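Visitor: Here it is, the structure in full.
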Amino acid sequence: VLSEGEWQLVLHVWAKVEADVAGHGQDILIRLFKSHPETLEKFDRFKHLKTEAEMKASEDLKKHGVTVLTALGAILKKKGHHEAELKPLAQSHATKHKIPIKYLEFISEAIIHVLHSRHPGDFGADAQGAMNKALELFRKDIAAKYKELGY
Ligand code: HEM
């Protein structure tokens, strides 16, 4: 369970993200796809993209990054009380999009990396640790839903 102090560190840096949702979403998905190409293959929308420049030029990718970060922000602001938000997300990702938990670990690493690059003054080690804990909680709770469903 995150402490109040940990949630403050998480939401302080997240408020900085929300100033440029789309640019963060691009950086994060591109890092994900470059660092873990298996993840790109899960996206019929995006698997035609073969270079970083093509990824950065795709408006559809930018739109999707906004969708992803908007959902994540809504979850983070619940400070753990996110059951209702995770239900549909876990269901779609387990049963329709077929995303392993490990790939959620990979996107978490990309989120952390981009936050560090964009917001170093609000993302020192204490804040990095807190954000890691928040994304771990996210994964833990999705994984329990995956297990219920047999994924
Ligand atoms: C922070 C973690 C993530 C969040 C918050 C998130 C959120 C979302 C949201 C809100 C949607 C649209 C509604 C829905 O279908 O549930 C979606 C769609 C989708 N997600 Fe995620 N997602 C996450 C991680 C991932 C990862 C790591 C992958 C793949 C490696 C993935 C693959 C997909 C796919 C394939 C779709 C459908 C895209 C389409 O064709 O329109 N998601 N995600």
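We number chain A the same way Swiss-Prot does; the residues here are 2-152, in that order.
Determined by X-ray crystallography, 1.0 Å, according to the entry header.
Cβ atoms here come from the backbone N, Cα and C positions, even for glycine.
What Swiss-Prot records for this protein is below:
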- 2-148: domain 'Globin' (DOMAIN)
- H65: nitrite binding site (BINDING)
- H65: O2 binding site (BINDING)
- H94: heme b binding site (BINDING)
- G122 to A: In metmyoglobin (VARIANT)
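Each of the listed features needs to be described in terms of its position in the shown structure.
Guide: Shown for the domain 'Globin' (2-148): DSSP residue counts in helix, strand and coil, namely 114 helix, 0 strand, 33 coil.
Cβ neighbour count for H65 (nitrite binding site): 17 (other Cβ atoms within 10 Å of its Cβ, all protein chains included).
Here the Cβ of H94 (heme b binding site) has 21 other Cβ atoms within 10 Å, regardless of which shown protein chain they belong to.
Take the CB of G122 (variant position) and look out to 10 A: across all protein chains shown you find 8 other CB atoms.
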Visitor: Taking only the Cα atoms, work out how far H65 (nitrite binding site) lies from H94 (heme b binding site), in Å, as a whole number.
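Guide: If we compare the Cα positions of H65 (nitrite binding site) and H94 (heme b binding site), the gap is 15 Å.
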Visitor: Using the alpha carbons only, what distance in Å do you get between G122 (variant position) and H94 (heme b binding site) once rounded?
Guide: 34
